[PDB]
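Visitor: First, the structure itself, so that you have it in front of you.
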Amino acid sequence: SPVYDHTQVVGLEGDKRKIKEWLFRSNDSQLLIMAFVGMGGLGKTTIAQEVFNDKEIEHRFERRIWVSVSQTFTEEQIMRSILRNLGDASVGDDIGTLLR
Amino acid sequence: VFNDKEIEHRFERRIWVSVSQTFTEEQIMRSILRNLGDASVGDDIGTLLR
Amino acid sequence: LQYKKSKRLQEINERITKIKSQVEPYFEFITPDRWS
Ligand SMILES: Nc1ncnc2c1ncn2[C@H]1C[C@H](O)[C@@H](COP(=O)(O)OP(=O)(O)OP(=O)(O)O)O1
């Protein structure tokens, strides 16, 4: 989840800076996709949480969306979690309506 | 304690949560939501802390 | 004679029963879409 503490987060200002200047170049592509690749327990979720709980990013993006995917998952729960993060009601519903 | 009156003037939103031997995380989360005043919405965990 | 055919029946019956008997405990051990 995007809820963390930002007091124990030992300095990530360089990585945060670089990823923020990557996100300011969003319009220069059609759909900017980025990857945080590393081994287990290295900082990937926390560097993402440190990124999009900043304020410049929150002014930039209207609808920021967190999605948890795991080992065990299914497609429609990912879809309706995106719907919940957007603001749609959690409606018992099927998959072809969700993308529409 | 928290059915006294001085405490009820002090705290805006007092919350009881039952945890037991058998429990799970998301039911604790949505019970906190119910005690707050949010609707009991069928929902997943990452939205609940937000 | 019926002798050769009876022993053929014996061998194939015993192989079937043996395969059942040694497969069955593995099933005893464990228990267990497209859109547009
Ligand atoms: N810079 C940091 N300062 C303080 N704590 C940190 C820092 N980076 C990571 N942590 C802590 C947060 C968590 O308690 C723990 C695991 O990190 P986390 O980001 O959740 O893992 P990860 O995203 O690298 O991999 P995974 O999600 O696969 O476990 O490390």
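Residue numbering for chain C follows Swiss-Prot, covering 107-138, 148-151 in order.
Each Cβ is built from the backbone N, Cα and C atoms, and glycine gets one as well.
Quick paste from Swiss-Prot:
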{"type": "MUTAGEN", "residues": "C:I136 to E", "note": "Reduced oligomerization activity associated with a reduced ability to mediate cell death as well as an increased sensitivity to the pathogenic biotrophic bacteria Xanthomonas campestris pv. campestris (Xcc)"}
{"type": "MUTAGEN", "residues": "C:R149 to A", "note": "Reduced oligomerization activity associated with a reduced ability to mediate cell death as well as an increased sensitivity to the pathogenic biotrophic bacteria Xanthomonas campestris pv. campestris (Xcc); when associated with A-297"}
{"type": "MUTAGEN", "residues": "C:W150 to A", "note": "Reduced oligomerization activity associated with a reduced ability to mediate cell death as well as an increased sensitivity to the pathogenic biotrophic bacteria Xanthomonas campestris pv. campestris (Xcc)"}
Visitor: What is the number of other Cβ atoms found within 10 Å of the Cβ of C:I136 (mutagenesis position)?
Guide: 6
Visitor: Between C:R149, C:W150, which of the mutagenesis positions has the fewest other CB atoms within 10 angstroms in the structure shown?
Guide: C:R149
Visitor: How big is the gap, in Å, between the Cα of C:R149 (mutagenesis position) and that of C:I136 (mutagenesis position), rounded to a whole number?
Guide: 28
Visitor: Which ones, of the mutagenesis positions C:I136, C:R149, C:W150, are Cβ-proximal to chain A (under 8 Å)?
Guide: C:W150
Visitor: Roughly how many angstrom lie between the C-alpha atoms of C:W150 (mutagenesis position) and C:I136 (mutagenesis position)?
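Guide: Their Cα atoms are separated by 31 Å.
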